[PDB]
Amino acid sequence: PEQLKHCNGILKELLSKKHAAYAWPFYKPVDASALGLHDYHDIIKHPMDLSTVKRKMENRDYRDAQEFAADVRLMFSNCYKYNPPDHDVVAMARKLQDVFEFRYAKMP
Ligand SMILES: COC(=O)C[C@@H]1N=C(c2cccc3[nH]ccc23)c2cc(OC)ccc2-n2c(C)nnc21
């Protein structure tokens with residue numbers, strides 16, 4: 001359960017201001033209506049975002065660090081799945097995932 005404590009620090013890091021230039025699209029769930037996407041939920045069956053991870057973090061919904069990392073990676077996979085690789089939101093996702101993978105790897 002000490003490793004869940006480190007996951008909270010990783011989540012705080014992703015939500016911090018130093019990464020805001022490429023983390024802001026993942027703060028909240030994809031609002032398909034507001035963005036004009038007519039097919040997002042037919043392609044993405046399990047939406048995920050940083051605020052959902054924070055909510056499940058606070059409600060003790062992650063049994064271990066690997067369940068936490070599975071949700072963070074699901075959020076990036078949804079982005080890679082829905083968007084073409086040339087798209088800009090994908091480039092932001094890769095930067096933020098590179099931050100996450102670095103912090104998750106440095107975990108005891
Ligand atoms: C217009 O929406 C899209 O084409 C997809 C969308 N792009 C983006 C997006 C994010 C940043 C630069 C962008 N340029 C074109 C699309 C795009 C997006 C924007 C948001 O604003 C609150 C929230 C979520 C996303 N997002 C995520 C996450 N995964 N795909 C997207």
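Counting begins at 1 with the first residue displayed.
Determined via X-ray crystallography, 2.3 Å.
Quick reminder: no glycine exception, Cβ is built from N, Cα and C everywhere.
Under its mutagenesis entries, Swiss-Prot includes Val30 to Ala (Swiss-Prot position 376) with the note: Abolished binding to histone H4 acetylated at 'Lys-12' (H4K12ac). Quoted from Swiss-Prot, the note on mutagenesis experiment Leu35 to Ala (Swiss-Prot position 381) is: Reduced binding to histone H4 acetylated at 'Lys-12' (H4K12ac). Swiss-Prot documents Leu37 to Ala (Swiss-Prot position 383) as a published mutagenesis change and attaches the note Reduced binding to histone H4 acetylated at 'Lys-12' (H4K12ac). One entry in Swiss-Prot concerns the mutagenesis experiment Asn83 to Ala (Swiss-Prot position 429). Its note says: Abolished binding to histone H4 acetylated at 'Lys-12' (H4K12ac).
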Among the mutagenesis positions listed here, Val30, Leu35, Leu37, whose Cβ has the fewest other Cβ atoms inside 10 Å? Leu35
Can you tell me how far the Cα of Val30 (mutagenesis position) sits from the Cα of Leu37 (mutagenesis position), in Å? 10
Just to verify a number: CA distance, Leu37 (mutagenesis position) to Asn83 (mutagenesis position), in angstrom, no decimals. 11
